[PDB]
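Visitor: This is the structure, below, for whatever I ask next.
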Amino acid sequence: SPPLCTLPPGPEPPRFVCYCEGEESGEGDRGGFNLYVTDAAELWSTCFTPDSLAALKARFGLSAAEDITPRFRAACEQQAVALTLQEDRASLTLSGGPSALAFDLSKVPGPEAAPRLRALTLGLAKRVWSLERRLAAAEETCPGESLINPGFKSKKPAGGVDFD
Amino acid sequence: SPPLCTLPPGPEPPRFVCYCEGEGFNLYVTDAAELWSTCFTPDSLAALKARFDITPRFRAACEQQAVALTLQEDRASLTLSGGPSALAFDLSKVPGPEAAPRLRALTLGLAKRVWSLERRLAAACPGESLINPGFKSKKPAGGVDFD
């Protein structure tokens, strides 16, 4: 269950989304490590390489035993995600833990942003579909006219005075 | 929270998404690249809601996973079964300029719903002969011993 978040944080109507993909363990194989930020109009990807990632985690003081996805999940829980964009290049700050980590995001071509967007639409669809029952399990457990001259009011006989 | 369903709802990788918003009221089925919308007129909307509100019925159908889809390359017909009787809706393609803000808004809404749902789930020289540098530190001969 890869974490994700939307900015601005909280229940405020957001404009951006940040997420991660892959990270499958157990019977399956360890996939890639990609964190994408998009606003349904322009995607941004890490486009990192294993040597670049190793150098980045060595310079910032991390080791190979600390995965970044749990830190992203903790920041999502604490709402500690920030995005800075200059014109098309984004840098996300992850301040969930004691030290704020900085990650650099590059531009994404359209022929990759659009397929990613149309895959992520169904991705979030199935995610929310599963999370519905997940939260359920977690929380729950002529009349009026004289016939002689129709068009003239029907006449009743005179009665006069009758004491009661 | 407005209801939503994934077609098919099984463990198979989903392909189609259906949603409602507004309660001209329209029903949207999005393949993330193409959108089918009712675009019904107010008189037609009144006639359809009289013959069958639709949001509670749609929500019940989503919970019961009773939404049927029939599509032929331009046309969408939905069988909604969440109320007293089955609901039949006719949907057609919407232009791309109309769907682009719609798809952006639905993407943002899905993302924020997922984040809110996750939040609610959370709250629940060595070796060298120095005399001649460049040569191994010699060992004086020892001969034979007894072991």
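The numbers used for chain A are those of Swiss-Prot, and the residues that appear cover 5-145, 180-202, in sequence.
Including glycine, each Cβ sits where the backbone N, Cα and C put it.
As listed in Swiss-Prot for this protein:
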- A:37-79: domain 'PISA' (DOMAIN)
- A:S134 to D: Phospho-mimetic mutant; abolished interaction with DNA-bound the DNA-bound XRCC5/Ku80 and XRCC6/Ku70 heterodimer; when associated with 145-D--152 (MUTAGEN)
- A:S134 to A: Does not affect interaction with the DNA-bound XRCC5/Ku80 and XRCC6/Ku70 heterodimer; when associated with 145-D--152 (MUTAGEN)
- A:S184 to E: Abolished interaction with XRCC5/Ku80 and XRCC6/Ku70 (MUTAGEN)
- A:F201 to A: Abolishes the association with the non-homologous end joining complex and localization to double-strand break sites. Abolished interaction with XRCC6/Ku70 (MUTAGEN)
Visitor: In whole Å, how far is A:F201 (mutagenesis position) from A:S134 (mutagenesis position) when you measure between their Cα atoms?
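Guide: Given the Cα positions, A:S134 (mutagenesis position) is 86 Å from A:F201 (mutagenesis position).
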Visitor: If you measure A:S184 (mutagenesis position) to A:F201 (mutagenesis position) at Cα, how many Å is it?
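Guide: Cα to Cα, A:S184 (mutagenesis position) and A:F201 (mutagenesis position) are separated by 28 Å.
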Visitor: Quick one: among the mutagenesis positions A:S134, A:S184, which has the most Cβ atoms sitting within 10 Å of its own Cβ?
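Guide: In terms of Cβ crowding, the pick is A:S134.
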Visitor: Over the span of the domain 'PISA' (A:37-79), count residues by DSSP class, listing helix, strand and coil in order.
Guide: 18 helix, 9 strand, 16 coil
Visitor: Could you find out if DSSP has A:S134 (mutagenesis position) as helix, strand or coil?
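Guide: In the DSSP reduction, A:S134 (mutagenesis position) maps to helix.
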Visitor: Are there mutagenesis positions in A:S134, A:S184, A:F201 whose CB lies under 8 Å from a CB of chain B, and which ones?
Guide: none
Visitor: What's the number of neighbouring CB atoms sitting within 10 A of the CB on A:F201 (mutagenesis position)?
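Guide: Excluding its own Cβ, the number within 10 Å is 3.
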